[PDB]
Amino acid sequence: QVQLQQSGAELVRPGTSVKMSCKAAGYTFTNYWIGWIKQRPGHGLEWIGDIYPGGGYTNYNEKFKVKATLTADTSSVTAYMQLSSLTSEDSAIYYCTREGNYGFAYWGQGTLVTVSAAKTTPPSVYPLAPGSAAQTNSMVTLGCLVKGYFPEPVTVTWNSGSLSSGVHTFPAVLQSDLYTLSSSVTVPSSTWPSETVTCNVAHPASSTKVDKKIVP
Amino acid sequence: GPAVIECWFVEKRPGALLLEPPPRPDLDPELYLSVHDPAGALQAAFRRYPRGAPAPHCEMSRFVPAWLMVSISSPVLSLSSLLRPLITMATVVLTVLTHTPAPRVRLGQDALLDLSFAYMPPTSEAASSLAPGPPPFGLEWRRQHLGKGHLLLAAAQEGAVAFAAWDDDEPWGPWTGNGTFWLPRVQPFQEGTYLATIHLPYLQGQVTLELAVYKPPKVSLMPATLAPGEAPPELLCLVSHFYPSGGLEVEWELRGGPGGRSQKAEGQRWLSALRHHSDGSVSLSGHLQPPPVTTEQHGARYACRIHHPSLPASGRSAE
Amino acid sequence: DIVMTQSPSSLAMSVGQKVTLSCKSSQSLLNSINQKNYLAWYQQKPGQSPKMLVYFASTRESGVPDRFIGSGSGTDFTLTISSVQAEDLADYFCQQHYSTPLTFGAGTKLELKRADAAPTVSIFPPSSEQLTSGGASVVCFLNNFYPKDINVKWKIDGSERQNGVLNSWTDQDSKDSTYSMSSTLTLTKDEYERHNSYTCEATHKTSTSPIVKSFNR
Ligand SMILES: *[C@@H]1O[C@H](CO)[C@@H](O)[C@H](O)[C@H]1NC(C)=O
């Protein structure tokens, strides 16, 4: 069957260039069009352009003629897209699809592109206690706020993952070229502070692990 | 703190549970059991039983993995135990106990059903056990209606969180453990019978609870009108925001009259005014037709007493 | 060139009943020869790649159940789901395949219908270790509320400012189908010691009066 595998995520710096791959295995690659779609959070889907690995090669969009040049390799089944002049608004997910007469219907896995000039820093985590002056009724909510980390992947687990019910982890938000998130958990007052509650945050980019207890 | 507990063995025959040798009288020797609890949960619950409290209901059946299953129910505690054998000696194996079997939570508030458990493995189990320590357990919370139905929590709409732990982890002897159930924003459609089931690789134990919901009403009294000119009796007494539809009885009384401060009013009186609010609660309007006020009734004041299961024994009064 | 307007923004209906999605085009997408409307409907699961459901404004894709019915012509097209289930929670797009450049729609997000639930507001003062290394950040949580329509507003003993107010909304839960929200007041240790009251207000459909949680420094 047909299948489209794309390159991994591309974390680069502004002003540079990025070339991604798209291998097409399962059909005659030089007999169908290969289109590129851009999905940016808050702007939906956008069509960048198509390329036919045969005679009539490329055909670009009006707003994607200077950026995102298209090339193909008929020898080894792969489709490339060379991004250039990467600005902060070029952070999106790029799919490669096998176009047809009625649409695509055959999409790729996807390539996440992120552009920024901040270095790889470890996260700074801080517990979030309701405070001594509070009216703790039945359930008490605790937090584990993680500020000041870059890349993107960070796992947070309460009590080494044994307590996952009622846990709400919020998506990361970029702040001062550093991301930031927080995690909340609701536990009964008969358990806390009677029993210790610990959040374990692991950052696989900087390869760090921090286990911090929540204290009043 | 009773020392002996009467029970019924079903398949009903009389039997006893003994927490030195009592003279076995009108009891078959198979159901006269001397109980020994290494976990010490059932005996502690029986010792902590209120003084003078009525005898709890008890049932004894035969479990199949001998095996006796004892279900002790009371409006104070709920206990389920597994036993293992002229008095037959028995040893407690597994026990699931809750001291909050009838929790009454206000409408809109969060409910916290508590539960505890204890496990004492037999000698044949521990001798053939190469386990690292405490076994992994499962805790299911369901809603029951004469059998089974909807499983709510485990280890699931509208929240319903379950927590369970041992916090002992001592690879020796019996283990104790806690288990809690959280139900957020209790609605009237969530009241009824709940069931907590502890499932260990050995077997299953089950306990039953009855979660009831109440709502105190808002009482108010005021004169009545009819928009006229002249005065046809008519009094009023408004009840607002109540959930227990049953147990409501409106009563009138005259406080401070020429015959004590506890005299029920006379005349016509009717009740039929009720409205369903946009939250499930209801309202009510009581009415009274008192006789003409005499000079001897000067200084007194009328009042409507309201009684409901969501109210204390004295109820609420409004004058 | 061609504009694809999708309607509505995001509807949340219960499972079982039929839902409808509309799509408007700036020009005609119906070909005179071989009378078909060059328009396709795509479905993208949360955090995955989009899959085509209906192409040529009709004729469903193989593997898609018959509940997805595509109709319409000219500039107005419609996609109806007779019996919504749990496997239909996604966002759908309508894309024209008639002229260059190919354009998509804004996308309609499908949620699950529920009863209104007030948010659980809980404010948190800055930590001790945060003050010794950095500044001060106030945390406010809004957990399990329906619908997603919610607005947060801070106040510093009379004053109010949107500077340093970073919020974070969650998606619909895969268990209780509720929404959560967080809010941070990133400040420094300097201007934090010169104010007393810090409150976190909201504005939801459940209560006419906002939920206010404050604390004194
Ligand atoms: C179980 O709860 C009781 C209070 O109800 C507490 O004293 C005890 O430490 C708890 N046990 C565990 C293992 O958490």
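FYI, residue positions are counted from 1 along the chain as it appears here.
Even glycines carry a Cβ here, placed using N, Cα and C.
In three-state terms derived from DSSP, B:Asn178 (mutagenesis position) belongs to an extended strand segment. In Swiss-Prot, a published mutagenesis experiment is listed as B:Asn178 to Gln (Swiss-Prot position 253), annotated Reduces the recruitment of PDIA3 to TAP1-TAP2 transporter.
In the structure as shown, the Cβ atom of B:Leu195 (mutagenesis position) sits within 10 Å of 18 other Cβ atoms. Annotation note: B:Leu195 (mutagenesis position) sits in a strand segment as assigned by DSSP. Listed in Swiss-Prot as a mutagenesis experiment, B:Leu195 to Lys (Swiss-Prot position 270) is described as follows: Decreases cell surface expression of MR1-metabolite antigen complex.
Taking only the Cα positions, the spacing between B:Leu195 (mutagenesis position) and B:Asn178 (mutagenesis position) is 16 angstrom. When Cβ atoms from all protein chains are considered, those within 10 Å of B:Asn178 (mutagenesis position) total 16, not counting its own. Cα atoms of B:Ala155 and B:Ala156 lie 11 Å apart, with 10 unmodelled residues in the deposited structure between them. For the segment bounded by B:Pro65 and B:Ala66, where 23 residues are absent from the model, the Cα separation is 10 Å. Flanking an unmodelled run of 5 residues, B:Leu19 and B:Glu20 have Cα atoms spaced 11 Å apart.
Separating B:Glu11 and B:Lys12 are 8 residues for which the deposited structure gives no model; the Cα atoms of the pair are 7 angstrom apart.
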